[PDB]
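**Student:** Handing you a structure now.
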Amino acid sequence: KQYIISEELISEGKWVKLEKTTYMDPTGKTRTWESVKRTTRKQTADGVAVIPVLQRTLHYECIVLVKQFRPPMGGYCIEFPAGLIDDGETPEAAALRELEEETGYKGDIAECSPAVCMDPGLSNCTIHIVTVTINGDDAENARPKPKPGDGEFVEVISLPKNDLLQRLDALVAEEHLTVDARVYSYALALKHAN
Amino acid sequence: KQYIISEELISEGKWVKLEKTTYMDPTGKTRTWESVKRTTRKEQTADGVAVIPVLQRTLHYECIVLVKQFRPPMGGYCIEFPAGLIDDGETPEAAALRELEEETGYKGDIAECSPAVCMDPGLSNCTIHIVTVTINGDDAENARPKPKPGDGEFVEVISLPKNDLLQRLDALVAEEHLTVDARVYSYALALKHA
Ligand SMILES: c1nc(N2CCC2)c2nc[nH]c2n1
Ligand SMILES: c1nc(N2CCC2)c2nc[nH]c2n1
Ligand SMILES: [Cl-]
Ligand SMILES: [Mg+2]
Ligand SMILES: [Mg+2]
Ligand SMILES: [Mg+2]
Ligand SMILES: [Mg+2]
């Protein structure tokens, strides 16, 4: 019933562009929307985000998150490890690569989502959510070395899975960080389960 | 360590703007970023709300109430938590309850309200509160709920059992071209992982 008629370029940067989208509303009336897109899409999606389950015997299972300065937010955010998918890279490979560069951990793929949208009222941006386990008892994950690319500066924060929502709430209250909505949604569901 | 030095307007729409952000990196070097923001944020603690609406009814499994709508930035249909922007002077809770009623017809009761969480912090400053609301589906008000769409709003309600949400979403994606929202998928994955 609804569909895109045309897209008008408004402004194109190196990384991001803004378009004016014309679309048919379901009454047969023509309407416009201000839409954001990345200029980098090739890929199944723009990016990947990794849900990294750190498994160490005799410890609680942890979810590994990252903290970085985010210029659009003007502050520090707590997020799943994540990055854009390289041209000709599979989402699974992007997931292990980004996880290693951002955290130093070497993980194994558990499952991979379909492309999912980030903020569909605003942008066309999509990601694959890739669940990865990390065997924290393996020697390669003993002293995990983060490999920050040029212009990346990432702190690693591992939080127990069974208390994740309360641990995040505490970080927000004391550290004045912004938690990512996907991470928050994951944490809420861990509490809402059963 | 890191902070914003300047924000230069590149292009300003009715709803969305694009900025060149200058910031200080942690080595002490000046760098730039292309940043998206909405034009509609005033004194609100966030741009919008998304609602996690848990439909509860005697002798029924709990359901998660979702909405399906055409999203012009995506060029197609998306499955999302009910959501909208917070009106000026409106609380996030009030906005949640109001958007849930407008989009679904249901009258919920507040359960919890998140701090402001970021939508896509490598791209935009956009933030929401995630508001958990229970719906008493035994109450007569919630028997035959009718959405009250705004001008240009055309929303379908999809209620899925919490106990099988991820599979039910996968089955929806298998049957039509539609995209699931990343917060919905994250919530569904944690329900499985718990
Ligand atoms: C048109 N209307 C929008 N509104 C949000 C409430 C109506 C919008 N948001 C991002 N781009 C947009 N273009
Ligand atoms: C600068 N660099 C960006 N990226 C480095 C990897 C994507 C970017 N993304 C949105 N805006 C941006 N401005
Ligand atoms: Cl898992
Ligand atoms: Mg990253
Ligand atoms: Mg990177
Ligand atoms: Mg809405
Ligand atoms: Mg609405």
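By the numbers in Swiss-Prot, the shown part of chain B spans 14-207.
Cβ coordinates come from backbone N, Cα and C, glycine included.
Taken from Swiss-Prot, the feature substrate binding site covers B:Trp28, B:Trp46, B:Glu47, B:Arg51, B:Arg84, B:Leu98, B:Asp133, and the record attributes it to experimental evidence. Among the features that Swiss-Prot reports, Mg(2+) 1 binding site is placed at B:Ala96, B:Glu116, with the record citing experimental evidence. What Swiss-Prot lists as Mg(2+) 3 binding site is B:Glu112, B:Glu116, B:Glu166, and the listing cites experimental evidence. Annotated Mg(2+) 2 binding site per Swiss-Prot: B:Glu112, in sequence order. Under its mutagenesis entries, Swiss-Prot includes B:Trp46 to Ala with the note: Reduces affinity for substrate about 6-fold. Strongly reduced catalytic activity and strongly reduced affinity for substrate; when associated with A-28. The mutagenesis experiment B:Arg51 to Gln is recorded by Swiss-Prot, whose note states: Reduces affinity for substrate about 15-fold and reduces catalytic rate about 17-fold. Record note (Swiss-Prot), mutagenesis B:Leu98 to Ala: Reduces affinity for substrate about 6-fold. The unchanged residue is displayed. Listed in Swiss-Prot is the mutagenesis experiment B:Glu116 to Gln, annotated as follows: Reduces catalytic rate 2000-fold.
Buried or exposed, and what's around them? Tell me for each listed feature.
**Tutor:** The Cβ of B:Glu47 (substrate binding site) has 20 neighbouring Cβ atoms from other residues within 10 Å, across all protein chains displayed.
In the three-state DSSP scheme, B:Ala96 (Mg(2+) 1 binding site) falls into the strand class.
There are 23 other CB atoms within 10 A of the CB of B:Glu112 (Mg(2+) 3 binding site), with all protein chains counted.
B:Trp46 (mutagenesis position) falls within a strand when secondary structure is assigned with DSSP. In this view, B:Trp46 (mutagenesis position) is surrounded by 21 other Cβ atoms within 10 Å of its Cβ, with every protein chain counted.
The Cβ of B:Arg51 (mutagenesis position) lies under 8 Å from the Cβ of B:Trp28, B:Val29, B:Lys30, B:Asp60, B:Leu98, B:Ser137, B:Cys139, each on the same chain and at least six residues away in sequence.
Other C-beta atoms found within 10 angstroms of the C-beta of B:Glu116 (mutagenesis position) number 27, with every protein chain shown included.
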**Student:** Whose Cβ, among the binding-site residues B:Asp133, B:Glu166, has more other Cβ atoms within 10 Å than any of the rest?
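**Tutor:** Within the set of binding-site residues, the most crowded position is B:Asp133.
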**Student:** Would you kindly give the Cα-Cα distance separating B:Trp46 (mutagenesis position) and B:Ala96 (Mg(2+) 1 binding site), rounded to the nearest Å?
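**Tutor:** Cα of B:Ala96 (Mg(2+) 1 binding site) to Cα of B:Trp46 (mutagenesis position) measures 28 Å after rounding.
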**Student:** Measuring Cα to Cα, how many Å separate B:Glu47 (substrate binding site) from B:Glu112 (Mg(2+) 3 binding site)?
**Tutor:** 31
**Student:** Name, in order along the sequence, the recorded positions among B:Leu98, B:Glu112, B:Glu116 with a Cβ closer than 8 Å to any chain A Cβ.
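**Tutor:** Out of B:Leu98, B:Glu112, B:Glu116, none lie under 8 Å of chain A.
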**Student:** Starting from the Cβ of B:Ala96 (Mg(2+) 1 binding site), draw a 10 Å sphere and report how many other Cβ atoms land inside it.
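**Tutor:** A count of 24.
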